[PDB]
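What follows is a single structure, written as structure tokens, with notes after it.
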There are 4 protein chains.
Amino acid sequence: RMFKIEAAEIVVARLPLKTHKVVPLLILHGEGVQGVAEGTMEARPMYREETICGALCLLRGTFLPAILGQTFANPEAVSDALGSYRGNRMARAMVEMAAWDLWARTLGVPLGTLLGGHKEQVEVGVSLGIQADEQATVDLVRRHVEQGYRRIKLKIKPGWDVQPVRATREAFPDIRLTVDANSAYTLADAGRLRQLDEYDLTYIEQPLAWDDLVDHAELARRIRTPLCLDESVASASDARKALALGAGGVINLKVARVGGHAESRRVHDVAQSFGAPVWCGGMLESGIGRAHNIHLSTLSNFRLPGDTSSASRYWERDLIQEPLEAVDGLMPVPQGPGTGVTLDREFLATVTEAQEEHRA
Amino acid sequence: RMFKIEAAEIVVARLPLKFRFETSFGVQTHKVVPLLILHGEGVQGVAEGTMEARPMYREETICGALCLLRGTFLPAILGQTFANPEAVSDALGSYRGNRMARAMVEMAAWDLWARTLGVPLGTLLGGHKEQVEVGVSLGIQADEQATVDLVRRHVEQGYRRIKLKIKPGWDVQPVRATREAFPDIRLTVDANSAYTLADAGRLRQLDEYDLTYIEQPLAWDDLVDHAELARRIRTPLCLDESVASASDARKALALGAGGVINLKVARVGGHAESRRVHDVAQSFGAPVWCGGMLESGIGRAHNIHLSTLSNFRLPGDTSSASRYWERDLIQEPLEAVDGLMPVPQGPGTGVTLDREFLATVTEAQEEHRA
Amino acid sequence: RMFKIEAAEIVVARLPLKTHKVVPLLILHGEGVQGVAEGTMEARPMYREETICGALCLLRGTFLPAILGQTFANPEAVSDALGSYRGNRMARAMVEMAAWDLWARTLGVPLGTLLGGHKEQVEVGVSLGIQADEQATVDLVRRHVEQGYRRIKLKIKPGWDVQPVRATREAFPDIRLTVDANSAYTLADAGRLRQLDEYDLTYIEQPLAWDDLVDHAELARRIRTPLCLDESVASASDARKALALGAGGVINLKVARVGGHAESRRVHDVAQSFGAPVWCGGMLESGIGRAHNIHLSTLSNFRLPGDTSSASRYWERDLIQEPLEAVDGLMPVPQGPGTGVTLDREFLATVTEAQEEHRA
Amino acid sequence: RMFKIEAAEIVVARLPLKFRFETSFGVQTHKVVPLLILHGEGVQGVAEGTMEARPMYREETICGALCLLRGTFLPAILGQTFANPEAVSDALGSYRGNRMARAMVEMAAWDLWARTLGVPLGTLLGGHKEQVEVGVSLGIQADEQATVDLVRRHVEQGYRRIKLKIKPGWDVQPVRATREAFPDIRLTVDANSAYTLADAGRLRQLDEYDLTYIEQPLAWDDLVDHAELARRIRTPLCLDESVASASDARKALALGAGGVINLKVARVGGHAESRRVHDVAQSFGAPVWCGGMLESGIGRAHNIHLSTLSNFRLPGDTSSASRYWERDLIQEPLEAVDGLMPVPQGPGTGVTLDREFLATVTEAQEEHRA
């Protein structure tokens, strides 16, 4: 039956990379269980508009006081209890996703199962930064093809796009190959991107402005490579508009970016209704975040590999007890109720920069 | 955790109606109710099929659906173990069409799954309304005024929308007389896909009587003509028959074929696909409302639970069971007061077969096992 | 003058292939003659929505009781006597096509002549399944080019499309070559299908969903090869919509799929009014069905070869007395009133699994 | 089985009219009737040509058509054997235009073929109505009121549509006075291609008088301007002159140049092509109706038989022969009561030349042989 949110902890961690990374966590306590979720906003607004400082204000000033001590039928009811506030989808995702975790756990059901997925494993890809020259790009691609990754993503930028891609396709005629245009382009560049079409990329990711759909739709008419939207799809209706304007053919789906699991299933379902695929984006998540992504990825319109590769690629040691390791490009769904992972409270303590508990 | 479908009953019943339901495709005075009961994990899931004896509203038949259940769907799931209702649906291969047949299996599985968890069906689907707004659809009328009297009767019960079944040679009159006597109600017409683009003039001045929508004026399988008609009139169009899937809903809305969808859970292949239709509509800014097929309390209760989702923004066809049946097939009454229908309490549908009463109106019954 | 339908037989046959095939037949008796038609629905709904079990219910429960003992001016009058029922075009085609056969026979006129055709022979093509590799595809194509077939159709699927087609066109630069994409594709694949354009295929058949027109219209804008619609054209207005949306340029016309001869002539005429060709699809028909198809194919907008090849390709022995054998890619129209063929009642008896007669 | 065209007569007759037919392209008080009679297999087929002495309604002339018949079409078919009317049509080479000339040959062949089979023409074409709804078109009026009196006269006979021939400087007045006295009839205007896009204002407020359509307001050969005018007004447009083939019909409807087609059998080149026009329109959801050209009973009877097809959903111009002729060229009367015209009984057209009477109104006559 229903659930009472009794308490909430905010823990801010400074987690060392394999130079640290600040990881905000929300823990929601109720019915003898807890749900845990990870904030993916940055210290400064670089990938998008939200920041850690601004999100925590909203959490402890508005969102938490709205739900603490209330009783809820499902996580959708929890999201609704905060519907009058604009944007801040990543802040809201912290509450929403912890609630899914919590809800799934009062039921004894894995999270992906509840969302309607039934994959036990999910295909993963790897992303590659800009390298010094062509053969260094090919050498690093060759390494990752051999590890079994099922899609290779190249970061490109004007003056360095056709060359790395030509070199790679030449060495690797058949692999699934994509590029990240990282909003580095303008419509002026359409001729430079037309040159990528003969290399049969699965898609080009967000070539133009992060908040644009209209110009992408225009660029899509000028090149044959499908466009993939990332930062400009913050909701189901963004997804609907993007696909209907022809701004892209593929969506990079980041769960916190669109406000959590329920909106994400919506985006996934809208995309599917247009026969467009989604795939799971990543944001250097700790195991909390990584585990949420994997569970969402089990949904059936996730037909392209996702950025939920091995935790060991990123961390010396993760905040959770479970290792999340991909093998031959497949990531197993962590077993258990909810996310199927468990915070290591003693280790987290050693890397906690700040924490607080709010009650009733 | 996971569930094993151990056995299945098909039970076909017949219930005398209480009113005479006249539609553009004919008059109906009784109703045949095919039930599928799924058994596993010490509970059961029950679903009602909405296909007809003959293909009048749409393409499926009870006869065609049953042998598909017997020879294909049931053999594919009996003795199998599933993580969720979507996995059950997945196991019914790539068979084309036959959405209502699939819906019987899919919806029974949702009821069984929820009962294993002990949660209301609607809650699992993401809805959190405790009650749902309802209107009434009223069949075709003997005369130009027996219409208004059947109307008054319903405006007085607080039904939140009045829907008039209409027909070629009987459409502007019944609405005329109705908007005459009740100038301010939410009012709409069905129009059972009985028209063509030809009749666009005839349907144009219905623009006057401020209807919330006109429901399925053109071919049951059309989207493109509807898009054109939408451009030749002010009253929004509502699609019923035309939308049998979430991609159908997407095309309809992308084309501008309607601005409203009548979502019938079994027509689209069940709860998951109805939730997708609902989400797709929402994403276009188009509301849905819950259509009805004169269901017994099994179907009506599945409907009520789906209707708890937040894009069900207009009143549905889910009125009081006592309007239809001297005695329903379930123990609980499903009654609306003031145009609100409360969500039947309990796990899954929150309703229960009256096995004793059902036995006396049963005319066919089989048991299938692993 | 007019005609009274006095009786109707349903015969269900189990006909051995050259593993059997179930063949439902309807025989309509009136005015001292009979008309015979063949159901092309399957045991399970795989090519489309209808099944043998569901069609026979409709026949013996609804359609037959509606026409038995009535008098009719033409087959259009017969179809009309069942107009209030939705879909089930193949079930309806059984009644409609037998009625054409019956009507044509009370007149002493060949069926194609009545429909307005005047070809005495019709060009035929051959369809090829997926083969193991390129040269096995080319060897089998070479065989069929030599037998005189006038169009070659390859089944393709993602990962096996450009290779068989490249190999074939290379060996056979000038033959009429088409592919069956068997609804195996998505809009995501438009780049893979663009790659077929340089091989000058006459058309690509139904690449996307079986019930879609809108997405096909979209795909048609992305490739140069004409699209051919099959399962998504169930009527004259489907045909009109398909050609008007630009969903395709060619229609695969299957007579039972659209409800029989009269609707088919409509589809043929609508297509023609858009200057688009039709061609005769096939469904592994016995000689009854094969004979109906050949008569319809004699119409003048059937400008591409049809799948009404030799009966001996499919059956040890056919249900009819007449051999239907193509020679050098040409199939002669069977001589006689109506379909110009005759059931072998003694042989059919040996392979009858069920039969029944309904009267007045 | 097959038929041999053994011989052919061309007979040109002239019949005094009974009313004066004023159109935008002039007034008509007599009518010249070119007949073609085909002979084979001990029966005959008769067709009436609808081209004029001078090219006023459209481009063909009786003179031009006859020498085309003499020097080309007839030589191509005489002594030949054909399976059906479509084969006859096929044998008339690739000659461009001249649809009415072709129609004389094609329609005579349909009448002969049907008679060889002993079946009604309409039955062979797929029609199964036993009677057909008809309206009347009324010529241009002396005054703003001699209009209404000629109208009343016709509303009283139960004609199912009233059609007013109109003209530049005489259009809103005649309709004004008519809709004044008869507020609820089906009413429409012809408008003989006498306007241009300029006059869109003048034709706009005709929107008011609820006409089912406005017939051919712009150029006789135009589709594109009509499409534009259709977007500047509410009343549906009807095309006549513009549609001379099934691809013309397809373009007109794809462009949105009209929502209704006046199907004139001889204008489009005969029965087969008229059946294609009809089917194409149906496929767009657009109705047709049977236009008329003041035909003798030969033409009127071909018209009635074509009109039995099911997309002839609006009343045609096929009124009673006694409105036109003191004495018709055939033995049978073609009379409508209450706006219904019964299908003349018999094989083919079901009508018969009165050879004796025709002889006295004949002014030209030839015989051509194999």
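Since chain D takes its numbers from Swiss-Prot, the residues it shows come out as 6-375.
Going by what the header records, the deposited coordinates were determined by X-ray crystallography, 2.4 Å.
Using the three backbone atoms N, Cα and C, a Cβ is placed for every residue, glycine included.
Over in Swiss-Prot, the protein carries these features:
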| type | residues | note |
| --- | --- | --- |
| ACT_SITE | D:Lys170 | active site, proton donor |
| ACT_SITE | D:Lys269 | active site, proton acceptor |
| BINDING | D:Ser142, D:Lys168, D:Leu169, D:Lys170, D:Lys269, D:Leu299 | N-acetyl-L-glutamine binding site |
| BINDING | D:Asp195, D:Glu220, D:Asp245 | Mg(2+) binding site |
| MUTAGEN | D:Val48 to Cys | Loss of activity; when associated with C-120 |
| MUTAGEN | D:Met56 to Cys | Loss of activity; when associated with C-65 |
| MUTAGEN | D:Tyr100 to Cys | Loss of activity; when associated with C-60 |
| MUTAGEN | D:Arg120 to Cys | Loss of activity; when associated with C-48 |
| MUTAGEN | D:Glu149 to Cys | Retains 88% of wild-type activity; when associated with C-182 |
| MUTAGEN | D:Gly163 to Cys | Loss of activity; when associated with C-343 |
| MUTAGEN | D:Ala182 to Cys | Retains 88% of wild-type activity; when associated with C-149 |
| MUTAGEN | D:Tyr218 to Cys | Retains 35% of wild-type activity |
| MUTAGEN | D:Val265 to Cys | Retains 39% of wild-type activity |
| MUTAGEN | D:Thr313 to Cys | Retains 93% of wild-type activity; when associated with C-127 |
| MUTAGEN | D:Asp343 to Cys | Loss of activity; when associated with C-163 |
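Everything Swiss-Prot records as a feature, shown here on the structure.
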residue	record	Cβ contacts under 8 Å, 6 or more apart
D:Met56	mutagenesis position	D:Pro39, D:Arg63, D:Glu65, D:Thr66, D:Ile67, D:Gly69, D:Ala70, D:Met105, D:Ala106
D:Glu149	mutagenesis position	D:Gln178, D:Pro179, D:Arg181, D:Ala182
D:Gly163	mutagenesis position	D:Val342, D:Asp343, D:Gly344
D:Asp195	Mg(2+) binding site	D:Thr28, D:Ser29, D:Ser142, D:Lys168, D:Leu169, D:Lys170, D:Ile171, D:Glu220, D:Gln221, D:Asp245
D:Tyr218	mutagenesis position	D:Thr193, D:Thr240, D:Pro241, D:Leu242, D:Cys243, D:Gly263, D:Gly264, D:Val265
D:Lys269	active site, proton acceptor	D:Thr55, D:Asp245, D:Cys295, D:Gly296, D:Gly297, D:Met298
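Each of the recorded positions D:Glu220, D:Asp245, D:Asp343 was scored by the other Cβ atoms within 10 Å of its Cβ; the lowest score goes to D:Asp343.
Proximity to D:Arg120 (mutagenesis position), defined by a C-alpha to C-alpha distance within 10 angstroms, is shown by none of the recorded positions D:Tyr100, D:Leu299, D:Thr313.
Distance between Cα atoms for D:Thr313 (mutagenesis position) and D:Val48 (mutagenesis position): 24 Å, as a whole number.
Using a 10 Å Cβ-Cβ cutoff, D:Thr313 (mutagenesis position) registers 22 neighbours. Long-range Cβ neighbours of D:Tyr100 (mutagenesis position) (same chain, at least 6 residues apart, Cβ-Cβ under 8 Å): D:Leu73, D:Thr77, D:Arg107.
Under the three-state DSSP scheme, D:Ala182 (mutagenesis position) falls in the helix class.
Other than D:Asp195, D:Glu220, D:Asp245, the residues of this chain whose Cβ falls within 8 Å of the Cβ centroid of the Mg(2+) site are, in sequence order, D:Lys168, D:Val194, D:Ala196, D:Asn197, D:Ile219, D:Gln221, D:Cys243, D:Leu244, D:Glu246, D:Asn267, D:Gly296. Comparing local CB density within 10 A for the recorded positions D:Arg120, D:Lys168, the maximum falls on D:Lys168. Neighbour count (other Cβ atoms within 10 Å of the Cβ, all protein chains): 20 for D:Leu299 (N-acetyl-L-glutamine binding site). Residue pair D:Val48 (mutagenesis position) / D:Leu299 (N-acetyl-L-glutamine binding site) shows a Cα separation of 27 Å. When secondary structure is read from DSSP and collapsed to three states, D:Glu220 (Mg(2+) binding site) falls in the strand class.
Secondary structure at D:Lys170 (active site, proton donor), as computed by DSSP, is coil.
Minimal Cβ crowding within 10 Å, among the recorded positions D:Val48, D:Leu169, is found at D:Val48. DSSP assigns D:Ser142 (N-acetyl-L-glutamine binding site) to a strand in the three-state reduction. Annotation note: D:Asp195 (Mg(2+) binding site) sits in a coil segment as assigned by DSSP. Around the Cβ of D:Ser142 (N-acetyl-L-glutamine binding site), a 10 Å sphere holds 23 further Cβ atoms from the protein chains shown.
Set side by side, the mutagenesis positions D:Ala182, D:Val265 differ in how many other CB atoms lie within 10 angstroms of their CB, and the most is found at D:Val265.
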